[PDB]
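Trainee: Quick one: this structure, given as structure tokens, is what I'll be asking you about.
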Amino acid sequence: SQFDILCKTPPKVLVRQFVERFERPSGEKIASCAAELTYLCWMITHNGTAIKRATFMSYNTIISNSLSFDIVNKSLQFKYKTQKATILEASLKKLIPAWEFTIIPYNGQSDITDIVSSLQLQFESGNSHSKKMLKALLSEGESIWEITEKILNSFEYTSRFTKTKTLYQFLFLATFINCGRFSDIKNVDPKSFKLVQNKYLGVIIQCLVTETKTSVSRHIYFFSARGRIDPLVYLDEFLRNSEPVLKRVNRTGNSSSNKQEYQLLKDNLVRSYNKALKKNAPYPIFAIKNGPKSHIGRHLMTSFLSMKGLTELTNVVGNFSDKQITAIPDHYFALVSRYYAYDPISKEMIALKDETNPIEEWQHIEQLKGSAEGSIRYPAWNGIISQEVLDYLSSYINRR
Amino acid sequence: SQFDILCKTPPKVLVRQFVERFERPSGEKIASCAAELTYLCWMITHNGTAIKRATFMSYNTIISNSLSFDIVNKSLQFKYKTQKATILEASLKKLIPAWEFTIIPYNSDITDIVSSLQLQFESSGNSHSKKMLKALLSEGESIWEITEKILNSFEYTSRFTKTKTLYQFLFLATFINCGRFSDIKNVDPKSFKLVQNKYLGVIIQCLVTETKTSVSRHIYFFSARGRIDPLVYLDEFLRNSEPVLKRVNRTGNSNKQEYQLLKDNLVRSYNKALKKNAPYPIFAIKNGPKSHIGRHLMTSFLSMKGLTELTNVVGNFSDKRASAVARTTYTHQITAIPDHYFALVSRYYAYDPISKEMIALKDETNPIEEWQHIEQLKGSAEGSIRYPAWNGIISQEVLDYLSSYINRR
Amino acid sequence: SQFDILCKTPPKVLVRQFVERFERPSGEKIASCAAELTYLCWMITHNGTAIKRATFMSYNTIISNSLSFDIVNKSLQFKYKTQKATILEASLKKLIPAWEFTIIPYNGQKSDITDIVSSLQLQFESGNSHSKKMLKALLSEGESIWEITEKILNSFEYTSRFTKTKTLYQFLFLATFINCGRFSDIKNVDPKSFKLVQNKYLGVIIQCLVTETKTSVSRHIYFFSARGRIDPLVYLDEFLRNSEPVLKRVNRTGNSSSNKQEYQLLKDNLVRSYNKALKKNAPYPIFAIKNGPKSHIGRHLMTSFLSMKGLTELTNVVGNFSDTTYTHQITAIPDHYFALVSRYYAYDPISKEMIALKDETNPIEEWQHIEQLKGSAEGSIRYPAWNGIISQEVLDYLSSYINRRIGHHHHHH
Amino acid sequence: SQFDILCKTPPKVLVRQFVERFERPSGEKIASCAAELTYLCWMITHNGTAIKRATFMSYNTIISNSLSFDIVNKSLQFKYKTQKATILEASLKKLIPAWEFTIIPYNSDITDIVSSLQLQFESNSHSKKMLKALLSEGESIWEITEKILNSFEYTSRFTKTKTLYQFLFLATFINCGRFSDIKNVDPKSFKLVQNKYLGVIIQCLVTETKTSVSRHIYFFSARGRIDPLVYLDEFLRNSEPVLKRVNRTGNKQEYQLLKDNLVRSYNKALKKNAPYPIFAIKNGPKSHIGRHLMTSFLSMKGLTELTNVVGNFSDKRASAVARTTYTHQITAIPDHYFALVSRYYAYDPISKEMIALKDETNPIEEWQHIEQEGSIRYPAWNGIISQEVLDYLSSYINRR
DNA sequence: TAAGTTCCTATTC
DNA sequence: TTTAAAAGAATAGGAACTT
DNA sequence: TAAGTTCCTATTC
DNA sequence: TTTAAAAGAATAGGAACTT
DNA sequence: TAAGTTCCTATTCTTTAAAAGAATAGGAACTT
DNA sequence: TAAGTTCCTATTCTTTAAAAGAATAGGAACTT
């Protein structure tokens, strides 16, 4: 990819390659300065700070779409998300004195007559059909859990391979359960899996994601759930069909010191996943272009919590901005696991008289040792995922 | 109304009518550009976004009160709630180059300040009202006693059965739902449904979309033990008022709703009435709560019973415990008033702060069991006959239920 | 006072009197425009909003000290706490076109090395920070907060010239300590707001309300039984039987009298004599320092007491330091606060609960004994000057507690 | 030291010496204005307020590293932590009109950004992880404490250094204080203070703390193989009062408990005798280990409420107005804290109580036997440390 | 087969 | 999706001596 | 006869 | 001492008619 | 020697403002 | 009569932006 090449190219070389384009003013050469120009405009406006893959990608597109130049008057202009265009224009000139640069703001700073004619148009005959469907999804009959199962099911046969089937369901259920984004699941450090105690379910599986959108680390969980949908089961299926992925570098920094060497899922999994979700459209919402896809899980849990009147948890669970890395309260999992119910009147979690009590089953599992069969059931993750974890999951699975 | 005419006038025409005023500079013409100017300043600062009736009304008043101009120097100024006055001034000029505009922040001149002070000095903000409400509450009478007394103050003083019916309905409705006037008025009569409630069997639910914070909420009506029965007042309301055509409330032009539950002006006569029959001192205070009393009453009721956790949900308050973004684009489902809320307000149950439970009052009549007796009852479609004006508008399932409940008593 | 006259003068008249000063340009006339000018600069910069007595007093002084003018060039300048000097200058001119005004910031941009140096050079060779030094000592040395409180309280016992002043000083001091309030917090109490309020640790305590506080955030002022030689109820008793209700002083230009308290608890000038007294009978060094805390001592003491005991969470609430329903917002003090300050209990850091001292007398039970016999409206007889002002329920309670204290057979039947 | 000389030099003289450097523009003279310039820039930006040793040291280094000048154009520039460079530049000029000064923010141009990036291209989290490891492994806090304490037992070259290291370490742990918290103790403030659990404990006072918020330092009898009183005894009988080093350009205090340079020697020692891996890490905690240990101890025992008080962490409950203006008495460390750390008791998280460990020796009763000489055992501190204290310690020791 | 990927561009958060 | 950069004041470390 | 007051000015919050 | 100012969108009120 | 010292430099922690407004403390001449 | 209406004006609630950055969704053209 372009970004990968950028990261491979030495700084001095980049500035070199950029300058060369202007010695023998060629349309073929100046029109390919987009990547380089992006890098430069950033390095300038941020004094050397590294640039993230996504951000670079975005800006590079913006520059490409706006780049225009006059080889005769030695002038060149383009758009860039910045407000100190001057400082940037100047710095650019210093690198290529002969030329005159013009940075055009990406954001508009709105003529009446247009606004009017546009209004006049509307008068005669928001455009968020996406929000309309999302309301329906939740507004009609089915409960959140019913919708979850149905979506989860839509991949069951439509998938071409067991791996993809396994991945889609795992990813979807994972996103819902943690109210996380695709990346929150994908960037998990497989080596961070641990067994953590929870006074309601005994123990739950916890892993860590560092490379999140807002760069605020958060935990991702997996736990036993009462009913036809059991996260542990899908985690099991996931593990026995997929393998660790080398952490893709996503920023120009050269930092090779401390960092995760692996990641839980493949970066491109999202494309196929969305493409799948799009086709097997279990609900209308998924037919809408640019409508939520992999995100859906996020929106679902966010709604679930708001509906249950537990918005206090929303922030913690969904990892947002509020006023060690903050952990999810014990009762959250109690609820989502379905072994308990939230009582509005007293505000406590009440377990369902259903026979199986998660706590007692963990104890039965915790007891009988001498069964490192976990490392035998999950060969590809052996040596990667804590054995204590692999053994627990393995047991739980066999033990049922 | 002016706003209605604004909505009826085609955009190009508005800009037309505005420009004309400046070709033959007349005082009679420039002094009437307020409405148009309001619309324009908005459209400009919001890039075509529609403007809401109330907001337009407000701004239009502000412009009217501040509009001043010099026909000779071709200059014109006025106040407008904005901080990017320049952008606005410029855009205005482009439409009428000859003139120079000056937008003054709504954030004055001494002689005015003075005369105004001189005025105040001679004649003998909301603090008094809050104190009076606390009084109203801190004296023998319970929330329900106060509710009944107010409800009664209209019983005789009203000039017509309709007005009497409307006032009581509105008041009780506002209290019961902890809603504002508008929360009751903008209900979509076509959204009435029967919804189950584990404490009362079923309750009537309707929907309001056009709320102050634009966050939709539900409005309810349910059987209540005691002298005051919401269902009864709903019955009286329905048999004396008729569906109201939904007033247009924004310049836009479409998620329709042809009707609304009450008349927009009902609030004026209602407050005027509440003011005169002043059942309590609080109502004598100028600018003191009027139609808002209902809301304050229930808010107090819940707090006093120590259930402030519900207050937010019932009063439909923007919830701040969840990220802004978590709200704006990730939440897609109206929060639900918890079942027990109605149990309490219905008076068929009581709240035990210690056991955190709803203790049914041994009153003979059991809400749940009576609904079953009513639900069994079939064929009797006397609902559409009892509420002719709402027939075809309000779900027949609802009209039949109410009708039965009423007759069945 | 000048401020009172300002409030009595009709707006149009003020502007009148001000303008007149500039028609027959006289030094005797222009030099007396300070009050008027203060009022005007405020009304202008605040669009008619009223001005508070203290603020007016302050600004008027600042203007008086800086006012200067040229009758020939028809120019006049002065300092005023503002940053939009221009808007102000203009508005002034419009009122008197002939003249040119110049508002000078009270708080300029703000020095020069050589000065800084010579100043340092001065110091190298060789009362506000000395204030903080003494306050630390006061608390740092032996004595406990309660010991210091008693000692100060006593310093007035024999140095006062009248029983009333003695009574007032001790009441005020103890009141300020107990509520961690300022002089004004005690002075502006609405005598008509006294009420009996329940407290799970002491049975009941006396509560009153102050609205006119510095930060305009209302707060409650309390009085309660305390175990030991210092009993707030006793000093309240002495206070009430020697002082009378004070008509509420008007403290803002508003004409509004429509609704407001007609009485205030203490006299505005009490603070002068009180500080003067505290200054002389200087029970401790701290009080000798010029501009050092005087009536404010109470506030510092309690703040320190709470910090020392590690209960800073209460500090804000009790001291009313700034940080739904249709309600006059006033946050109250948690029940346990009074438990502590009353001395009938102790704070246990390990569990965070209040533990009563096995001392025989338990306050709750005594309130019950008092609550039982009523009908003895002996309160209105003991506090004649407050009768009809302070709730009878309150006067009767205090009265009983007092009698039921010194002893008497009828009060013990 | 330079700073000491600064404090010894009269203000007028400093400004004198500074000005002289610019009359006969000499590289040898202008290049030595760093100290003086530091002082001045401070005095200017703070209107005469004194400057602290550490702060002066830091700024002086920054100026030295950036100072550059042109004797011909009579210009001089340097970096300084400030944002009102102009005001400063001006003031400087007024003192030496002929010259033009340029203050550069300490906290651009492409070629620099580039070369800097080119540099990086070619070439904190670990320490925290290592501490967690150190903690999350069999050995209890007290076991770790003893082991570290022992690592000096033989590796030390003198009895004094051995004595000092162990004392300092145990002191830091016990009080959850920094090096300075122990070093700046006023030896004349030692007292006997009552404790409802241990009878009495030794209390001293530190005024010159980092946050300038005074705090108390304690020493008390502890059950087990590690007894603070014993190490205090060893300390006292091998070291002696240190003259309080002046730490600001300006409130006497004739002595301090330890030597300012003790920390270097101590860290160097801790580094070599590395009892644990953590100590091998460059820039990893050294003398700071004690605080971290206690901080962890309290958190682990679930008593974080105490942490703030014991560690003297700036309180954020009471407002700044409250804290600044109206607070004049050091928050008292709760009695039970010492009960715990002394090991004569245990904390019951459920009953919220101190459960005395049936150990035979009762701390309270032994104090009484003692309460029912010292100046001869601690000659160097005689007349300095309260006799009441020296006698108590002396007894306790002999009575052992 | 295309569902799956691959590597940008377009949109949304 | 988010929203505190920096001054101010310690605690490590480096290098060359010292006991 | 000085502690108390009155009504500003100076300082501090 | 305190420290979010203001745009945006309801709910009261005033005045002159209607019934 | 090499741990232990000096005396800076390099790193890693902790705390942060300014001024309009509105009290409280003090100065003098007067009251009692 | 005045309560009840109109149609603004006056008051009193309520919630906030904008944009640089960083992901997720979609378009075309290859792969198992």
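Heads up, chain D uses Swiss-Prot numbers, so what you see runs 2-108, 114-129, 137-263, 268-389, 395-422.
The header says X-ray crystallography, 2.7 Å.
Here the Cβ of each residue, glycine as well, is placed from N, Cα and C on the backbone.
These came from Swiss-Prot, pasted as-is:
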type	residues	note
MUTAGEN	D:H305 to Q	Reduced activity
MUTAGEN	D:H305 to L or P	Inactive and weakened DNA binding
MUTAGEN	D:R308 to G	Inactive and weakened DNA binding
ACT_SITE	D:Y343	active site, O-(3'-phospho-DNA)-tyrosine intermediate
Trainee: Quick check on the gap: 4 residues absent, flanked by D:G263 and D:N268. Distance between their CA atoms in Å?
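Mentor: With 4 residues missing, D:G263 and D:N268 have Cα atoms 9 Å apart.
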Trainee: Express as a whole number of angstrom the distance that separates the Cα of D:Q389 and the Cα of D:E395 across the 5-residue gap.
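Mentor: Cα to Cα, the distance spanning the unmodelled stretch is 15 Å.
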Trainee: Using the alpha carbons only, what distance in Å do you get between D:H305 (mutagenesis position) and D:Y343 (active site, O-(3'-phospho-DNA)-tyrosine intermediate) once rounded?
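Mentor: So the Cα of D:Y343 (active site, O-(3'-phospho-DNA)-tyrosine intermediate) lies 32 Å away from that of D:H305 (mutagenesis position).
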Trainee: Given a gap of 7 unmodelled residues from D:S129 to D:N137, what is the distance between their Cα atoms, rounded to a whole number of Å?
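Mentor: End-to-end across the missing region, Cα to Cα: 18 Å.
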Trainee: In terms of Cβ proximity below 8 Å, which recorded positions out of D:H305, D:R308, D:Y343 neighbour chain C?
Mentor: D:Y343
Trainee: Provide the three-state secondary structure of D:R308 (mutagenesis position) computed with DSSP.
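Mentor: Note: D:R308 (mutagenesis position) is helical by DSSP.
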Trainee: Just jot down the residues in the same chain as D:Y343 (active site, O-(3'-phospho-DNA)-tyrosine intermediate), at least 6 apart in sequence, with C-beta under 8 A of its C-beta; none if empty.
Mentor: none
Trainee: Can you tell which of D:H305, D:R308 has the least company, meaning the fewest other C-beta atoms within 10 angstroms of its C-beta, among these mutagenesis positions?
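Mentor: Result for the mutagenesis positions D:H305, D:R308: minimum number of other Cβ atoms within 10 Å at D:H305.
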Trainee: I'd like to check the chain gap: with 5 residues not modelled between D:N108 and D:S114, what is the distance in angstrom between their CA atoms?
Mentor: 12
Trainee: Can you see whether DSSP assigns D:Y343 (active site, O-(3'-phospho-DNA)-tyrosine intermediate) to helix, strand or coil?
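Mentor: In the DSSP reduction, D:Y343 (active site, O-(3'-phospho-DNA)-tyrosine intermediate) maps to helix.
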